[PDB]
Each structure stands twice: as structure tokens, then as C-alpha cells.
Amino acid sequence: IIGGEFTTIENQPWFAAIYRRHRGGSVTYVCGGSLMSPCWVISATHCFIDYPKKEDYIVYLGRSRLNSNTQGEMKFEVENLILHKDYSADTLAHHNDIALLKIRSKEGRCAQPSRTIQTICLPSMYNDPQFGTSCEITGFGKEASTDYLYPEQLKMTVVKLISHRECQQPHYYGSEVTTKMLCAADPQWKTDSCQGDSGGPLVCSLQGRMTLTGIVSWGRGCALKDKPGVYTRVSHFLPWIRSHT
Amino acid sequence: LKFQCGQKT
Ligand SMILES: NC(=[NH2+])c1ccc2[nH]c(-c3ccc[nH]c3=O)nc2c1
């Protein structure tokens, strides 16, 4: 996250950290995710497309730090890895960039509710907040695009939703953004999501709840002017999610 | 105990 504040999982108790193992001895962070229900985490397909070997990923819940432990964390394995079929990566965009991971702990259970582990709400069919709404994003991604390492402490920031009309302006992203995406930016282009934040949540308040409105998907640079962050529009994938829950 | 999506406290 560029800008933002450092935080603790208690402030984002539905955030999931996904890592990959290289038996060599290291586990490296891959992307973030969000807890939908006790056994299901939702993230972005582009995070797994290149190494779709479920057996090599680990998911953690209740984690405030990237490589150190947090008391209250839960470790899980990926029982099912559902990538979207018709996922496409072009020059910038990722289409149908949503993925589901069914998790299981070494004891055989799914997540248990704690002050650091909670689920996030899903929107209703094609229901979104209106542009202007402030939403928050959270993650362990880069703090500057020139960094080659990720922060050890979790971060969060607030961004606002902008219209497609504004995001599809020729000098923003043109028609690379579709109705199945949402764009969110900082009025003063100071904070934003970046590389390492993919998969994590864009949460906004809808109908009085905190809902997962989008999934961090792509963007040109990080916190650049006229280059908003693009998120997968969860509200338009409800059927897809449902057939696998 | 049980989940309540969206609730932080
Ligand atoms: N501007 C954004 N909101 C944004 C979001 C996710 C990104 N992911 C990446 C990225 C950069 C390089 C390699 N892989 C990535 O996912 N850049 C990103 C930028």
C-alpha cells in the first residue's frame, strides 16, 4: 500500500495472507485474500495462474506481520483452488480475476471466529456503492513501486470509488476497464494498492454492513495520477461464487 | 463463538 497507516489484523479480521513454499526452506508471500465463510477465502486468479499447485500454498488468518508470528493466527492448507475459467491477462487488465480457496487446518477444520478472525459480507446481486463512497484496502504489498521487498507490518488506507465513465477516459485506462471492474483512487493520488496487495479486499459500507466490494486486481504503477487501482467487481460474480459454495 | 460478517468488535 502506498501511504496509508500501519495497522493490526483486529482492524481487518477477514484478511488472509497466502504464501507459497519452495521446500528449499522458504515460504514467500504471494497475495492476500478475504474470508467469505469459515472454509472459503476469495482472492484473484492471477496470483495462482503461474503455479496452480495447491499443495504448495499456505494461508494464514489472524496475522498482523508478514514473516513473524502473531498470537491467535491459524494456518491452513488449500483443499480446493478454484481459478476462473475464461481468466485473461492482456496489456494491463486481468479479466474475471477472482479465485476461491477452500481451506483446511492440519486438524481438519476451517476458520474459528476470534477477535482477529471474522468473515466479510458479500454484496447483493449487482449491488454496489455509488462513486464517491470511501472504501478501505488492506495488505502487505509494496510501499513504493521501486521497493523490491514487502513491509513486515500490515497496512490499510482509504480510497474513493470513481465512475467507469471517469476511469474509461482515454487518458486513464480507456476500454481496458469493463463493467465487471471498479476503479478506486485517492483524490490527491497519494495512497493506493500496489504489487503484493493483489487478491486483498476493497471494503465499503453497503446497506449498513461492511461489504467486500472489490478484489485488488491491476493498475499502472502505484498511486500514479490518472491511473486508478482497478478491482474485480465482486457484485457481478455472485452466481459464480455461489456455484462453488 | 460464531461469525457476523463485517463485525470488528
Ligand atoms: N495500482 C494498483 N492499485 C495496483 C494493484 C495491483 C498491482 N499489482 C501490480 C503488479 C506489479 C508487478 C508485478 N505484478 C503485479 O501484480 N501492480 C499493481 C498495481
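Residue numbering for chain A follows Swiss-Prot; the residues present correspond to positions 179-423, in that order.
Each residue, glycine too, has its Cβ placed from N, Cα and C.
So that you can see what the record holds, here are the features copied from Swiss-Prot:
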type     : residues    : note
ACT_SITE : A:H224      : active site, charge relay system
ACT_SITE : A:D275      : active site, charge relay system
ACT_SITE : A:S376      : active site, charge relay system
MUTAGEN  : A:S323 to E : Abolishes phosphorylation, proadhesive function and ability to induce chemotactic response; when associated with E-158
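Features recorded in Swiss-Prot, as mapped to the structure shown.
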residue	record	Cβ within 10 Å
A:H224	active site, charge relay system	20
A:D275	active site, charge relay system	29
A:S323	mutagenesis position	12
A:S376	active site, charge relay system	26
| task | Among the recorded positions A:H224, A:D275, A:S323, A:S376, name every one whose Cβ is found under 6 angstroms from ligand 1, counting any of its atoms. | result | A:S376
| task | Using C-alpha atoms only, work out the spacing between A:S323 (mutagenesis position) and A:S376 (active site, charge relay system) and round it to an integer in Å. | result | 14
| message | According to DSSP, does A:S376 (active site, charge relay system) sit in a helix, a strand, or coil? | response | coil
| field | Spatial separation of A:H224 (active site, charge relay system) from A:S376 (active site, charge relay system) - C-alpha basis, Å | value | 8
